[PDB]
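Quick notes on the structure that follows.
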Amino acid sequence: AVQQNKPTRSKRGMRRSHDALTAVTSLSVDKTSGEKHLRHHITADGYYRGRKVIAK
Amino acid sequence: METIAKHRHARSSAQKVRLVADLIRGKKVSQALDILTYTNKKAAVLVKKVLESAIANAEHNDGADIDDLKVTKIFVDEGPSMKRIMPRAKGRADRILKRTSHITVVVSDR
Amino acid sequence: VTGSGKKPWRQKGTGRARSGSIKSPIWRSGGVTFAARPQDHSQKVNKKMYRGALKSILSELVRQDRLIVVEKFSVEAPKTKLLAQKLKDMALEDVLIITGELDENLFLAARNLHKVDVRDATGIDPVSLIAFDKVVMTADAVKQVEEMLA
Amino acid sequence: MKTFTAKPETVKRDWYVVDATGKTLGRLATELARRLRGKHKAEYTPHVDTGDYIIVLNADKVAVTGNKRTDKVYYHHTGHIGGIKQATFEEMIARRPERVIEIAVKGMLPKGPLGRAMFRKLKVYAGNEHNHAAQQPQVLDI
Amino acid sequence: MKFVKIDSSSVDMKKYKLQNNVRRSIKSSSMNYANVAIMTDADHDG
Amino acid sequence: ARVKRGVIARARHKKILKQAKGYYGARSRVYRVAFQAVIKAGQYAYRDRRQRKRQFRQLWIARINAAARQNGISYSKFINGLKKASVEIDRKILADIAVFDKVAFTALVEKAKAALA
RNA sequence: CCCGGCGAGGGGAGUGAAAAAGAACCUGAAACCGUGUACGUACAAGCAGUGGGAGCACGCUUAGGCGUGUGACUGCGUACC
RNA sequence: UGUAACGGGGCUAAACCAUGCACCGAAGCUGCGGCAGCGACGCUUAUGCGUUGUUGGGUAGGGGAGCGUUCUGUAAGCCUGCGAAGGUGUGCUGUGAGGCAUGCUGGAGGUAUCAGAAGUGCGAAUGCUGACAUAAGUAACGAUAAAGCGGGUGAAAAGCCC
């Protein structure tokens, strides 16, 4: 180990470039309820592709 | 318009929090909440609660007008770092830092 | 200083600097290599000098026309009002008083005033003279001075 | 005052051509570098490139003095193991003749971005034909 | 009267200084003693 | 009596850093560094003010020697003809002519050759 | 009063000369950390600067310049004690 | 380890010998301007000068002249709540340490001048104290005996209750 001398702040600023997040940038609208939900995932109310399942 | 909001003395590292902020700047309000909700981090819930307040902090205290609104100035500035020990082998201790990050949100029509 | 003569830590085998005591000045809380003692700052002055210097300034007062001489000078009773009322007739503000013999009936009312000091011939000092923009003497009082130096 | 200095926008460049047949290698390139560097003009600015476009043609016809044809060597290294490669003047003509003139000029020019710049000015061909006529080659010889 | 909790960070501080100086000082040649075996080989007294 | 220095140290440091404005990284921020960066910067100046007079006078010549050859003569011989023709003109003004006014410079060169003949 | 978990923290209102006096509460510097804007940077090798030196963007002005910021390219140059 | 025993290009002269005329090129010399030290000059006459020349790299070191912080007397004086000190910038200025005015803050002290006494001027000393960067959101979350599911609580449940 033993860094012989310290890196800059600019350096680590570059190391953290690719570390940035990527946004989903896509959502859906329920076939019935009109709710916002992910693709292939159920709505909070449980509606998936217009069908009700959980009822909890 | 103004009506900022802020959270202070949070328990989190500004670095971490600073990732979420980049995902929303200049953006429409409603999108963020939709972005943060389905984003997964400990901070998204934290920061979102703030942003939720700035709005509610507006219409009661000022002209409201949500449907046309924007996030202009968001940033993070670190707060105090609490001092704690995690011991180690051979008897040496180590000073560890619980790091805290102040937050600021500025939401405006322009 | 209060402390302990022990080595704060081991001589060798460590990453810090060799230290034999906690009381050294480079350290916090105790120090002061060179410490002051209540030494006497007084100076000797050859007599004739002191006796020779007063000769000068007096001569220097006349050439400034600051010095003043008068006959018997005293207040009737111990009142600053009367005292100052006597100077305001003489167009005086900041002044010195010197006389060969003091009447205790006077020195009272001279006390309270910030701009005045009263003295007897044996009690004068060079600085008091220079200080006040005006000075007085009594011909009697003067006799004790020229008689003093000789 | 402040002495004049050239500006890229105000620069006026030009095209020239040469037939290298019968020429001596070294004595040819020096002039080619003089042009490209701008030392032949009045307005020369060392931190600017005032050189004029040049087009060589029929490089393979070039000649040299003495036995350097079978003697003079080229060396290049691959950044591997220490492995080295060498090619004679003879060979290089039978394969990549354009390199020759394209090399000797480089060693006679400054290192750094500028020297790489003015090197972009030059164009060499082993044949007698070029497609650059549209910019016109007002003729030059030496 | 309206004070903020109690901040004991100074406790872990004084324990760190105390803990660090204690070992670092009196542990002596333990790193070196262990290194002593290394010390008997890495030396090359010639 | 005792003295406290918290203040005139800022003065020094603040001053220095101002002279260190613009330099990269730790050299424009910390004093323990900038102090040796400025002191070194100065001795380039003392060094540079000497040699810039070399830079221009090796430039001015290069300007000239071209235009001469453009008029069909070489720098060296061109000068010597003037010194034989008794002309004290400096190399500064001369070069400045070749950029703007070609006539005089051209019309001038024949002078040298004339006398130098 | 509102947000907020009948939290924290915060924003309004209000007091107060002043909340740039809010409890961590006079002043509030530097290292350190960030947001914002002008310029430059993805063919360009090395104490990182200086000297020169375009172009760019500004504030002045005068009307032609003067200044500030950056700094493309180039000569030289291997820190301190 | 890689052209590698011209600095490289490249050079049959752009090599060697002889002869000659130019030219380039140092902080050297000269030119313009400025500062300071030294000596004689006759005035001056602790001084203008006139000059006249000459000197002015510098470690250990020796000598000389100085800047600026605190405190004291000068000062029951001066400036100051129509804003000190301190902080933060700009513009000027001096041969130099430095000096002056002012823009924003801050909200009450500072001190001319001339002498005096100093706990008196920092980059270091594996220096002391405190604060903050780094490597880094990397290693690691402490025995491999083991968890899975449904209900309840609640803002939220894998770790809480049944």
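Recorded method is electron microscopy, 3.6 Å.
Backbone N, Cα and C atoms are what each Cβ position is placed from, and that goes for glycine too.
Record note (Swiss-Prot) on the natural variant B:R8 to C: In strain: SK1048; decreases translational rate, tRNA binding and subunit association at 44 degrees Celsius; does not alter 23S rRNA or uL4 interactions; not erythromycin resistant. B:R8 (variant position) carries neither a helix nor a strand DSSP state and counts as coil.
Residues or ranges marked as L-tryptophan binding site in Swiss-Prot: B:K90. According to its DSSP assignment, B:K90 (L-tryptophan binding site) is helical.
The Cβ of B:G91 (mutagenesis position) has 14 other Cβ atoms within 10 Å, all protein chains considered. What Swiss-Prot notes for the published mutagenesis of B:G91 to A, D or S is this: Abolishes translation elongation arrest of SecM.
Experimental mutagenesis is annotated in Swiss-Prot for B:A93 to S, T or V, with the remark: Abolishes translation elongation arrest of SecM.
Of B:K90, B:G91, B:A93, all annotated as recorded positions, the residue with the shortest Cα distance to B:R8 (variant position) is B:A93. Sequence-distant neighbours of B:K90 (L-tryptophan binding site) (same chain, 6+ apart, CB under 8 A from its CB) do not exist here. Listed in sequence order, B:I85, B:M86, B:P87 are the same-chain residues at least 6 apart in sequence whose CB falls under 8 Å from the CB of B:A93 (mutagenesis position). For B:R8 (variant position), other Cβ atoms within 10 Å of its Cβ number 12.
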